[PDB]
Amino acid sequence: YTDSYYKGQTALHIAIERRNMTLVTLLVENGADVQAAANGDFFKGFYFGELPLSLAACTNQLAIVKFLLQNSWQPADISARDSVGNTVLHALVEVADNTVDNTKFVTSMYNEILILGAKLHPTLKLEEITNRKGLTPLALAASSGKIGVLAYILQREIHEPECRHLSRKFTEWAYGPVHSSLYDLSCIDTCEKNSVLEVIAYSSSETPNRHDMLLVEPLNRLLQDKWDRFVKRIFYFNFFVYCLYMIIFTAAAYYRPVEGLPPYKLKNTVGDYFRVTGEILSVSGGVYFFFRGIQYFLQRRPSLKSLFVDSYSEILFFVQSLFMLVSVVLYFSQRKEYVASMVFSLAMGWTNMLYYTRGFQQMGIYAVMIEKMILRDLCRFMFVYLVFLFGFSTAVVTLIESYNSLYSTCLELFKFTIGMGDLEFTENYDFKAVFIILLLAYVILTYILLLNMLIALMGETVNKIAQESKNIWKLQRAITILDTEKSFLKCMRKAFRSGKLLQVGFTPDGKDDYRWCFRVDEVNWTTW
Amino acid sequence: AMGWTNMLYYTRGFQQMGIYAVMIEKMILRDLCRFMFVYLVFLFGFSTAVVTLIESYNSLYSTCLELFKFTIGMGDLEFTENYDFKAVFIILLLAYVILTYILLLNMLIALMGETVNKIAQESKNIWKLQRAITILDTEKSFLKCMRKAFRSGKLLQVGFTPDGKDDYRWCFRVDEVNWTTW
Amino acid sequence: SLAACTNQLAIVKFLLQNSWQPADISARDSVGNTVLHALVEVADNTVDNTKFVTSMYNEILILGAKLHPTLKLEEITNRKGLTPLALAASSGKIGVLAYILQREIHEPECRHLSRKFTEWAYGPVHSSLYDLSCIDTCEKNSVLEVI
Amino acid sequence: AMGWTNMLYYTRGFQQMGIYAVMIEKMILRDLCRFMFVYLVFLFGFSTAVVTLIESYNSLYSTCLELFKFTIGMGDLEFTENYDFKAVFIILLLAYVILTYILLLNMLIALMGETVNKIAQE
Ligand SMILES: NN1C(=O)C(=O)N=NC1=S
Ligand SMILES: NN1C(=O)C(=O)N=NC1=S
Ligand SMILES: NN1C(=O)C(=O)N=NC1=S
């Protein structure tokens, strides 16, 4: 019994796996070691925690955990950490897969484990234990997308004495049908190591339900309050600054001189001075955006795949900055091709003006719809339409013989999609029937069918991504809020939440429980 | 040209593009066919009317082309002056435009929207069927002298047949997780 | 077959193992469709009909194994050379196909008629062995080829 | 002209025409407004780009009109020859056409379909 497929597993593990309770006691009373962690590669098969206690807990055998934790024979270490370091709570967070029954099971098992740990060790905060990756169970749930466990923890309410301090949702004055809940923000806004909001907003883009998690009551209200308190003013100021900068860029570029020698001497004139000032401002903004892109690439450390997956705004801004920098280089390199670069950072730049629509609910949802449509439907349609257009342009140009060039024929065929095809644009075909048949078939296939098909696909898509688009907009707002909070450039400390409140003031040690609670009112009209 | 269109046949292997191709097939089969029937009816009727009324554009082919150019949004609306009855020709062109361009094309759009709204899972199933056909064609004809078409190795299902012999079958292994009571 | 397809399982039970005159479960008519082929044909994918045909096929298979443990009844081919699973595939009997491809019987002396066999299932994770006998390549006509 | 538009105000008395007018109001309020915002963004950006690249069409107004003519399906696609960089101007016009005409207009259509599908009783 030395192979890795069933390595480490002992008689106690087999007894726990068989749902047998008397046999487990018979084994334990003999002297069985409950700390013989199973380090087999089969138990990273399925990975339950690599300990008999975690194995019992994750299989819904609460009785076995109850016996092991407080057995009179050999103590069971609730805080035991395996090779990966994931303790019992981390194992429960990992095993859960958001299923309703599994969600209820993990919620109940986590609650019972926490209660028992407090009972044995009232002075120990079990949930604060960190694995080898430095992620707390709440943080681990946030990273892995365990929405059910996240919702339970953020709404963990326990009324029993000696177990209240483990909760986060604490009731307040509730004389009548209106009650205010204090949601604990401990490590939900800033844990100083890694907060829930940071993990959710700065995820790796592969989390199954990164969008939905922010719908959790406390998190959604916290982010909305942050937006409505101070972030709104700063974001609108940034929007205005961007508009001013881009109008400056448009004025400077539009009034560029037509003369040669791209490096133009600064003639003594007020208008020329204004143009030079505008160019300097535009280049400074481009350098700032380039440095912003570099900073975001270095800090967030994208996985080399999230760049094109969930970070388009930063990518577009960085590419516009690259275009500006290449334009400046060509301007100082005696190359008149700088226009070809400059003009690309102008038009594209105005498109990025859609990035400042994240702050407005309707316009942000519109931008999210634009993103999704371009990603899926516009991409598929462009694939198929390019196939058809290249095929029929090649056919026509082979049949045609000034329009014998492939480029001209492709342009003429594309003009049919914008409803401008001549249908008789040439007379060199020499086979009128064949050319006419080709053009007619192309028109019916692409203009009549493919475009209307794109319309229908987009209608069906918007009919099925409404709430998804709203969730993505809220996620974008969360990302912007966190970026402003971490980087603000105004020397302000208004990122703090509702003042510290005396939750209970009677900790298990008798000390005072002070936590950065957040207050949410609500009204209940039934029986109260 | 037709050849490049068949390049859509190699989209069966990609789920999204295969489903798009299946939607294209279904739309062309049903909605594009019905629309072409009705639109050809209308276009032939109104082209015959105009060409009877017109008299270089007195040919049926030229009038049909000019009327079809309205569907691609290029109809002149005054492409001739030989009609000799401006009111009648104008009424004919207006009626054709409202019947076909405004109504029939938007109708094709609405029909296609309703169709895509009701053949999503059907399109996915047809894509999977096409993938199955391609898989079987490759398996039977491979042109590479390979024997990797076999499935998960023979497994001793029980080993105790009613005759007491060994039951060896080419079983295939599928894992799953049950979180209720187990 | 007439009794089996009309949901009169008691009549089949009596006829198959009557003490008076043996009833040939493998009997083939002019078309050659045996009892299982008849059950596959009669079914029309209806929920109640699907349950009826599933139960009747399971009982017929169990009784045939009981009488003739050494005989694979399902392997009998009609005049067209289509097995009951193959016949269901050809005729589009989705319910019967799903039942056969998931026919799981835990009872001893009747396990070898199944196709879905459980494997190591110590906890909440279990792996099923789906039999691919004549599902990928039967050498005569496989389910995938027919579909 | 505006006056004749107010002739829609006397459609309140007819159930079908009144509901049509209400749909017109809601669509103009929400979907037409959002689409105009985004389309003006795109059109101003690409008109500024083209007019910076172009040099009789060097005026901003003429370039904006020529680009807007693509939305009514009348864009020339070769309306000038002063760009001096055919590749860049062609890329700009193509990108604008795909972004606005193909996508944004069809997007407005889809948004309006979804909106009418949800404001019938309203
Ligand atoms: N394009 N072309 C010619 O140039 C010709 O001379 N004869 N046939 C054809 S199709
Ligand atoms: N087309 N046509 C003529 O050519 C004419 O001479 N008088 N009336 C008509 S409509
Ligand atoms: N517009 N323009 C000019 O007028 C010129 O002379 N050289 N390049 C460009 S882009």
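By Swiss-Prot numbering, chain A shows 194-237, 244-600, 626-752, in order.
Quick reminder: no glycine exception, Cβ is built from N, Cα and C everywhere.
Annotation comment: Swiss-Prot describes A:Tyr511, A:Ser512, A:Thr550, A:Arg557 as resiniferatoxin binding site, evidence class experimental evidence. Within the same chain, residues at least 6 positions away in sequence whose Cβ sits under 8 Å from that of A:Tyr511 (mutagenesis position) are A:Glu570.
The Na(+) 2 binding site feature in Swiss-Prot is assigned to A:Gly643; the stated evidence is similarity to another entry. Counting every protein chain shown, 19 other Cβ atoms lie within 10 Å of the Cβ of A:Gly643 (Na(+) 2 binding site). In the three-state DSSP reading, A:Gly643 (Na(+) 2 binding site) counts as coil.
Taken from Swiss-Prot, the feature Na(+) 1 binding site applies to A:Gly643, supported by similarity to another entry.
The feature Ca(2+) binding site is assigned by Swiss-Prot to A:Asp646. For A:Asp646 (Ca(2+) binding site), the same-chain residues lying six or more positions away in sequence with a CB closer than 8 A to its CB are A:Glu636, A:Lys639.
Long-range C-beta contacts of A:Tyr199 (mutagenesis position), restricted to its own chain and to partners at least six residues apart, with a cutoff below 8 Å, comprise A:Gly233, A:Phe235. Here the residue is the original one, while Swiss-Prot reports the published mutagenesis A:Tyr199 to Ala with the comment Strongly reduces affinity for ATP; when associated with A-202.
Annotation of the published mutagenesis A:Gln202 to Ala in Swiss-Prot: Strongly reduces affinity for ATP; when associated with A-199; the original residue is retained in the structure shown. Same-chain residues at least 6 positions away in sequence with a Cβ under 8 Å from that of A:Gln202 (mutagenesis position) are, in sequence order, A:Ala231, A:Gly233, A:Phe236. In three-state terms derived from DSSP, A:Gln202 (mutagenesis position) belongs to neither a helical nor a strand segment and is classed as coil.
Secondary structure at A:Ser502 (mutagenesis position), as computed by DSSP, is coil. As a published mutagenesis entry, A:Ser502 to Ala appears in Swiss-Prot alongside the note: Largely reduces PMA enhancement of capsaicin-evoked currents, but no effect on direct activation by PMA. Loss of activation by capsaicin and loss of vanilloid binding; when associated with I-704.
For the published mutagenesis A:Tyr511 to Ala, Swiss-Prot gives the following note: Loss of sensitivity to capsaicin.
Around A:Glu636 (mutagenesis position), a 10 Å sphere centred on its CB holds 22 further CB atoms from the protein chains shown. Annotation of the published mutagenesis A:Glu636 to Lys in Swiss-Prot: Abolishes channel activity. Restored channel activity; when associated with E-639; the original residue is retained in the structure shown.
Quoted from Swiss-Prot, the note attached to the mutagenesis of A:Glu636 to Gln states: Slight modification of pore attributes.
Annotation of the published mutagenesis A:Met644 to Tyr in Swiss-Prot: Slightly modifies channel permeability; the original residue is retained in the structure shown. Around A:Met644 (mutagenesis position), a 10 Å sphere centred on its CB holds 19 further CB atoms from the protein chains shown.
The note that Swiss-Prot attaches to the published mutagenesis A:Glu648 to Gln is: Minor modification of pore attributes. Sequence-distant neighbours of A:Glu648 (mutagenesis position) (same chain, 6+ residues apart, CB-CB distance under 8 A): none.
DSSP assigns A:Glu651 (mutagenesis position) to coil in the three-state reduction, outside any helix or strand. In Swiss-Prot, the entry for mutagenesis A:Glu651 to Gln states: Minor modification of pore attributes. The structure shown retains the original residue.
Among the mutagenesis results in Swiss-Prot, A:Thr704 to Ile has the note: Loss of activation by capsaicin and loss of vanilloid binding; when associated with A-502. The residue drawn here is the original one. Secondary structure from DSSP puts A:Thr704 (mutagenesis position) in a helix.
Each residue contributes its Cα atom, and for A:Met644 (mutagenesis position) and A:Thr550 (resiniferatoxin binding site) those atoms are 26 Å apart. Nearest in space to A:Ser512 (resiniferatoxin binding site), taking C-alpha to C-alpha distance over the recorded positions A:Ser502, A:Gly643, A:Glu651, A:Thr704, is A:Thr704. Comparing Cα positions, A:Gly643 (Na(+) 2 binding site) lies closest to A:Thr550 out of the recorded positions A:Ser502, A:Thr550, A:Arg557. Just so you know, of the mutagenesis positions A:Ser502, A:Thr704, the Cβ with the fewest other Cβ atoms around it within 10 Å is the one at A:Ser502. Of the candidate recorded positions, A:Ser502, A:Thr550, A:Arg557, A:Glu651, the one lying closest to A:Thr704 (mutagenesis position) when CA atoms are compared is A:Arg557.
Residues A:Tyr511, A:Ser512, A:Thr550, A:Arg557, recorded as contacting resiniferatoxin, have a largest CA-CA distance of 14 Å. By a Cβ separation below 8 angstroms, chain D lies close to none of the recorded positions A:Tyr199, A:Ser502, A:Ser512, A:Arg557, A:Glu648. A sphere of 10 angstroms centred on the C-beta of A:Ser512 (resiniferatoxin binding site) encloses 19 other C-beta atoms. A:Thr550 (resiniferatoxin binding site) sits 26 Å from A:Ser502 (mutagenesis position), taking the C-alpha atoms as the reference points.
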